[PDB]
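Inspection log for the structure reproduced underneath, given as structure tokens.
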Amino acid sequence: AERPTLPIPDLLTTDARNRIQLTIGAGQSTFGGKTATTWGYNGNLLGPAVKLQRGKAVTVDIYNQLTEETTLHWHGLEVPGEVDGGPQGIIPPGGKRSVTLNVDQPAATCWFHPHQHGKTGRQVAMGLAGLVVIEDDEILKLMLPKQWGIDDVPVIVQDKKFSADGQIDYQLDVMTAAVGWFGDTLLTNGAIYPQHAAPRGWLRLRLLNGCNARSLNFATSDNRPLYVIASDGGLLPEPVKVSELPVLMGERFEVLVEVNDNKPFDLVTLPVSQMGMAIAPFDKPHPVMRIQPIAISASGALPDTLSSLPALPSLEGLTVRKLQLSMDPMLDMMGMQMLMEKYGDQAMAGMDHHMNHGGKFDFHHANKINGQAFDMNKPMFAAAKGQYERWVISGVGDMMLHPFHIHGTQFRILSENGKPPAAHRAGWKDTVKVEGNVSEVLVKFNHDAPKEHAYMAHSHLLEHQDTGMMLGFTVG
Ligand SMILES: [Cu+2]
Ligand SMILES: [Cu+2]
Ligand SMILES: [Cu+2]
Ligand SMILES: [O]
Ligand SMILES: [O]
């Protein structure tokens, strides 16, 4: 039994009406020989890669064929609130919604996923996610690996867990509200440990951590390096060689890796220091995909310089915003308890050395920002348009992982959890790590967001987002 080949999302561009059609629906998938109900865009699971060009507009027709409400958000894409597809961007079951995307940012790998109010974790777990490939005139000139599905390949990495009958086992409950939804099964573009045949020379991997709650850390099985060429919001100024690459939920990195004849190697993910995430089989390096070299030459390049990264401006005078994240200590303790009871000491491996009391104690609004669980009816503030602000995000008070994502922007990290960002994280980012400490980012919003269609700012640990760790804000 050979490994299955890596599934490759179709690369989708506009029709003569300048339209892209996306259908959201339920179908079936097979995992380890057992059928499961799954959801996808234009298919049963996951989704296509929407190709966009800077300075060109496209219209997307979104047909919701689910029997429940959903929304469609373009994570990493800088668009006005009205088409951002946050929780206010409801698409009724059996209905259609169209959005016009006016792309105005550099080449990047972004993605799209649902943002249904309090149910985002389930709708992603069930299968919904797709990709966005933005191109511009600058990137084409670099002559990067660019044959889609051959030497330029998307790698969407996600865990799931399943019940004995084969269905996806998703429950938003006290334990998962506390530590997140995670599983024992790793998927790569929906497949379990596929192989990808790649030509000899450079292979470009567009990595996405599409897990609800699990952080990842990519490496190769034989320790060849990864050359990071881009982050959430696009190219770095020059490649950054790494031996390992931590990737938070919702983050993307693009890397080049060498392919040499006769020497297959795996892309792997290394055990992380996050509660619950080092339970078997994740207590050891876990393969993601096998790269199978093909004795045909790859023509892409790894250029010395990629792009121009502007200077950080002066900070004095800029609006400082305070975002204090918090969790309910009682509900945090209870969830952590159930975790430890279920899996034992292994649920903290790698870490550093029952009655109804009513609505007030409901875990569904246990997580908050600035003492408020997400309130769709009330944006927490009005941010400035076209002006840099400094947003200060604190996780002091608990030790959970909060990958913080701000909609409507690509920002620069000034401090990541109390340290200046690593070089490959110093460019354009839409996510910043917050874990027991404080982060600060420099952000600018180029588009309007009104009260009725606010931008979200939230943890991308989906179960925390769904139970309150999110705020709305307006721009302009
Ligand atoms: Cu987003
Ligand atoms: Cu997102
Ligand atoms: Cu979001
Ligand atoms: O997002
Ligand atoms: O998100």
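Our numbering is plain: 1 for the first residue shown, then up by one each step along the chain.
The header says X-ray crystallography, 1.7 Å.
Each Cβ is built from the backbone N, Cα and C atoms, and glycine gets one as well.
Under the heading Cu cation 1 binding site, Swiss-Prot lists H73, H405. Taking Cβ-Cβ distances under 8 Å and a sequence gap of 6 or more within the same chain, the neighbours of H73 (Cu cation 1 binding site) are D84, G85, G86, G89, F112, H113, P114, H115, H407.
Here Swiss-Prot flags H75, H113, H460 as Cu cation 2 binding site, drawing on experimental evidence. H113 (Cu cation 2 binding site) is surrounded by 23 other CB atoms, counting those within 10 A of its CB over all protein chains shown. Classification of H113 (Cu cation 2 binding site) by DSSP places it within a strand.
Here Swiss-Prot flags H115, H407, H458 as Cu cation 3 binding site, drawing on experimental evidence. Note on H407 (Cu cation 3 binding site): other Cβ atoms within 10 Å of its Cβ, all shown chains, come to 28. In the three-state DSSP scheme, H407 (Cu cation 3 binding site) is classed as coil.
Residues or ranges marked as domain 'Plastocyanin-like 2' in Swiss-Prot (evidence: sequence analysis): 199-264.
Quoted from Swiss-Prot, the note on the mutagenesis of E78 to F (Swiss-Prot position 106) is: Increases oxidase activity with ABTS as substrate. DSSP assigns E78 (mutagenesis position) to coil, not to a helix or a strand. Neighbours of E78 (mutagenesis position), defined as other CB atoms within 10 A of its CB across all chains, total 22.
Of all Cβ atoms in the shown protein chains, 24 besides its own fall within 10 Å of the Cβ of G276 (mutagenesis position). Under the three-state DSSP scheme, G276 (mutagenesis position) falls in the coil class. Record note (Swiss-Prot), mutagenesis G276 to K (Swiss-Prot position 304): Retains 20% of cuprous oxidase activity. Increases oxidase activity with ABTS as substrate. Shows dramatic conformational changes in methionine-rich helix and the relative regulatory loop. The unchanged residue is displayed.
Taking a C-beta cut-off of under 8 angstroms and a sequence separation of 6 or more, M327 (mutagenesis position) has the following same-chain neighbours: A178, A366, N367, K368, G397, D398, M400, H464, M469. According to Swiss-Prot, the experimentally introduced change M327 to L (Swiss-Prot position 355) is described as follows: Almost loss of oxidase activity with 2,6-DMP as substrate. Loss of the copper tolerance phenotype.
For the mutagenesis experiment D332 to A (Swiss-Prot position 360), the note given by Swiss-Prot reads: Strong decrease in oxidase activity with 2,6-DMP as substrate. Loss of the copper tolerance phenotype. The number of other CB atoms found within 10 A of the CB of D332 (mutagenesis position), across every protein chain shown, is 22.
There are 16 other Cβ atoms within 10 Å of the Cβ belonging to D398 (mutagenesis position). For the recorded site, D398 (mutagenesis position), the DSSP three-state label reads coil. Record note (Swiss-Prot) on the mutagenesis of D398 to A (Swiss-Prot position 439): Decrease in oxidase activity with 2,6-DMP as substrate.
Among the mutagenesis results in Swiss-Prot, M400 to L (Swiss-Prot position 441) has the note: Strong decrease in oxidase activity with 2,6-DMP as substrate. Affects copper incorporation into the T1 copper site. The residue drawn here is the original one.
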Under a criterion of Cβ-Cβ distance under 8 Å and sequence separation of at least 6, what residues of the same chain contact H460 (Cu cation 2 binding site)? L248, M249, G250, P403, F404, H405, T431
Using a Cβ cut-off under 8 Å and a sequence separation of 6 or more, which residues in the same chain sit near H75 (Cu cation 2 binding site)? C110, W111, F112, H113, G250, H405, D430
Spatially, which candidate from the recorded positions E78, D332, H458 is nearest to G276 (mutagenesis position), comparing Cα atoms? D332
Can you give me the Cα-Cα distance between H458 (Cu cation 3 binding site) and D332 (mutagenesis position) in Å, rounded to a whole number? 18
Within the set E78, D332, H458, which recorded positions show a CB-to-ligand 2 distance under 6 A? none
For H405 (Cu cation 1 binding site), the number of neighbouring Cβ atoms whose distance to its own Cβ is within 10 Å equals 24
